[PDB]
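All remarks here apply to the structure that follows.
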Amino acid sequence: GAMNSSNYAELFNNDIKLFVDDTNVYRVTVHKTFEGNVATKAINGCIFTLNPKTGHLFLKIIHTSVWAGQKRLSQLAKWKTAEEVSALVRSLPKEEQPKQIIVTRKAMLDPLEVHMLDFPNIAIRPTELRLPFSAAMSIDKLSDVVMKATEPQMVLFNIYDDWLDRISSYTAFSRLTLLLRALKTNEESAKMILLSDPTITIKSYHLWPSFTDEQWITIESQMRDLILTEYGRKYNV
Amino acid sequence: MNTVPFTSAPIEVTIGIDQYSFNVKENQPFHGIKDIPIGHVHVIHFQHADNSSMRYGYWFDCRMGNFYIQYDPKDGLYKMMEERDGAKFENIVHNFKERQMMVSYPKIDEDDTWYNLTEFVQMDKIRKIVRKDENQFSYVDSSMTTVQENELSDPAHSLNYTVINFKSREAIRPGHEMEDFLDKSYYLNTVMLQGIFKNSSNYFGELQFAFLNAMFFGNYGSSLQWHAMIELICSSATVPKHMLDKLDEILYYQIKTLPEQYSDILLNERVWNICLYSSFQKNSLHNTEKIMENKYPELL
């Protein structure tokens, strides 16, 4: 059934699984028309498909061309997400195919279940976790590849950089969720925390800076503070 | 007009014949039902006074043979049997009619209710849903499961309704996932109507039979099949006009006949709200929408 805090260790066991987040698939700016009506203009989106154990991110870039002349785009976006995840699973060798796909939004369940009828042993599950994967587009190198695309593209990242050399996938997932929650809550302040010290850089083959273990503790503390500061600001508490 | 004699009534029982019902007392001189209209299937059904467990009954057609009821004190139920001796049967009926020991099928001359509920129901199709080829009549009860309920257990005693599953490879063509899931026209018209039922009459027959087994036996799987067959039409954008017109008539008489006090157990809120107010055919069921809104507005 649904994946929660009771069964959190399940994410880091040896059963291949993927999180799928569809928040950034269909993206628009809303604007006034010359006649004073309102119109949307789509921008490039992406499917966020993540193995939480390995850090392997399957970033499917959704180019604005896929919406051309289509109707009910918010509905179509769910089915296009399901179509692309189904295509990714079919492209993977058998021993790499997931045993579970966890969707971040319940509206993905029927589209993904219907696209995956050919895979009755792949469980499609919701989660009670509130996961900040919508903030993926706050990671400069992911945002950059999405906005530069002139065509549908799949790009492969490790969202943990080289962290698994030093920490477990439980701790790497904890770190990722805290960074993405901070970027979602106050993007400017989060990026300032990550880049404030010019001596610590992002390797060409990485997404995040090259923090030592002691520096990750400091960054993580500054991220927690940011989230707590913003909660105080929101609720005047 | 045809007759179903009873050997006797040794236990107190509520007897149904189609939409009618009568209480028989323990060892009352009851010897059966006369003046049963030729031209329709019928159902004769039972609920024991001392054990309301197992509603059970027999679908039969008087054109197919001479049928009587005899209580079996071993299996504890009223059994239908065929009498193969024509002149013995005529002689038993005659004696019981002369001594006025039979109830008359109480049909009002203005009253098309039973025809309206069984228009498409035929005994040969019932005998394919209920598999017992040694009898010309079909036994159904409260607890009999469907082939579909048994997939999700004795297959001999099952209701072989046509499996309908919206999230099945049968319902969804590869490459048309969104199209086929949101618009069931493929599933209804090519797979079910052209493919399995051959025509809308056979589809409406099974729908009407499912309803009657839900209502007369409280059979849960039957109720599921009746709703599934309604939702399959209502969730299709492309349905022949004659089919939508006939469906409205079919549903109207079903909703008209349903005991008011069984609406909470026999009617699925989700399916009806979806069929009447959200589906492609939300505007195609005027008669059904009007009776539902006037008789069961609490469901909607």
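Here, residue 1 is simply the first one shown, and the rest follow in order.
Placed from the backbone N, Cα and C atoms, the Cβ positions cover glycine too.
Annotated features, as they stand in Swiss-Prot:
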- A:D21 to N (Swiss-Prot position 1853): Reduced growth at 30 degrees Celsius. Strongly reduced growth at 16 degrees Celsius (MUTAGEN)
- A:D22 to N (Swiss-Prot position 1854): Reduced growth at 30 degrees Celsius. Strongly reduced growth at 16 degrees Celsius (MUTAGEN)
- A:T23 to A (Swiss-Prot position 1855): Reduced growth at 30 degrees Celsius. Strongly reduced growth at 16 degrees Celsius (MUTAGEN)
- A:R105 to K (Swiss-Prot position 1937): Severely impaired growth. Reduced growth at 30 degrees Celsius. Strongly reduced growth at 16 degrees Celsius (MUTAGEN)
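Neighbour list (A:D21 (mutagenesis position), Cβ cut-off 8 Å, at least 6 residues apart, same chain): A:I47, A:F48, A:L50, A:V103, A:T104, A:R105, A:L131, A:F133, A:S134, A:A136.
Counting only residues at least six positions away in the same chain, the Cβ atoms of A:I47, A:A77, A:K78, A:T81, A:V103, A:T104, A:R105, A:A107, A:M108 sit under 8 Å from the Cβ of A:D22 (mutagenesis position). Taking the mutagenesis positions A:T23, A:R105 in turn, the residue surrounded by the fewest other Cβ atoms inside 10 Å of its Cβ turns out to be A:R105.
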